[PDB]
Amino acid sequence: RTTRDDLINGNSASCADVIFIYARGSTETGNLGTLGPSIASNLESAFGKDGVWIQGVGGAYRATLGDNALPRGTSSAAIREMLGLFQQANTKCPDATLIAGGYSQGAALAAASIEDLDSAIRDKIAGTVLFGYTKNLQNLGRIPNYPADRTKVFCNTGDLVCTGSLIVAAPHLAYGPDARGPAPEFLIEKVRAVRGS
């Protein structure tokens, strides 16, 4: 449901082939929030329950609303937490293909983490999906140091955070359909592009 710690709980002797790390939006529950579970169900359908590990960003990531206003759109503590998860994935399962995603503050967190990541690990993230990306205008729809072909941004018309503001309007809360269809579709496609099937 809203909390998945497959990577932390995972046995290295039996690594999944695909590891998904996801950051929730502000004030959301568990470590997956409102959109993560939907994405997770579809990944499990495609790779099988034992084929993919679902890992939300918990720990120090409090998903505090006010942190949207900090320089990187999130706190330094949160970035440190997500970096630690990518590092754990790389250590526990060096041959697993990684995928990532985030919503709202979580999208800014995903972008900041990926930008700071050791390139050898960043290069293992086959695809990243961002919903209501708070740094969309500032970064011109990209994640710094990461290829555009591996990135998919879902920014609704009328979602003010995609347009340089921090105001939360109704379209910011309307990513449900995307999380159920195109987002997992993109992630599955990017994983198969490199792993075959």
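The residue numbers of chain A are those assigned by Swiss-Prot, with the residues present covering 33-229 sequentially.
This entry, so its header tells us, was determined using X-ray crystallography, 1.8 Å.
Quick reminder: no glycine exception, Cβ is built from N, Cα and C everywhere.
Pulled from Swiss-Prot, these are the features on record:
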type: ACT_SITE; residues: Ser136; note: active site, nucleophile
type: ACT_SITE; residues: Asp191; note: active site
type: ACT_SITE; residues: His204; note: active site, proton donor/acceptor
type: MUTAGEN; residues: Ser58 to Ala; note: Severely decreases activity on p-nitrophenyl butyrate
type: MUTAGEN; residues: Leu97 to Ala; note: Increases activity on p-nitrophenyl butyrate
type: MUTAGEN; residues: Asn100 to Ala; note: Increases activity on poly(ethylene terephthalate) (PET) and decreases activity on polyamide 6,6
type: MUTAGEN; residues: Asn100 to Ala, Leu, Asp or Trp; note: Severely decreases activity on p-nitrophenyl butyrate
type: MUTAGEN; residues: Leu198 to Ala; note: Increases activity on p-nitrophenyl butyrate, poly(ethylene terephthalate) (PET) and polyamide 6,6
type: MUTAGEN; residues: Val200 to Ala; note: Increases activity on p-nitrophenyl butyrate and poly(ethylene terephthalate) (PET)
type: MUTAGEN; residues: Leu205 to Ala; note: Increases activity on p-nitrophenyl butyrate and decreases activity on poly(ethylene terephthalate) (PET)
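Summarising the environment of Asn100 (mutagenesis position), the number of other Cβ atoms within 10 Å of its Cβ, over all protein chains shown, is 18. Checking the recorded positions (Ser58, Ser136, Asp191, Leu205) against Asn100 (mutagenesis position) with a 10 Å Cα-Cα cut-off leaves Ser58, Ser136. Here the C-alpha separation of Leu205 (mutagenesis position) and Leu198 (mutagenesis position) works out to 14 Å. Within 10 Å of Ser58 (mutagenesis position), counting C-alpha to C-alpha distances, fall the following of the recorded positions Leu97, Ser136, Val200: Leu97, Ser136. Counting other C-beta atoms within 10 Å of each candidate's C-beta, the recorded positions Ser58, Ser136 are led by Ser136.
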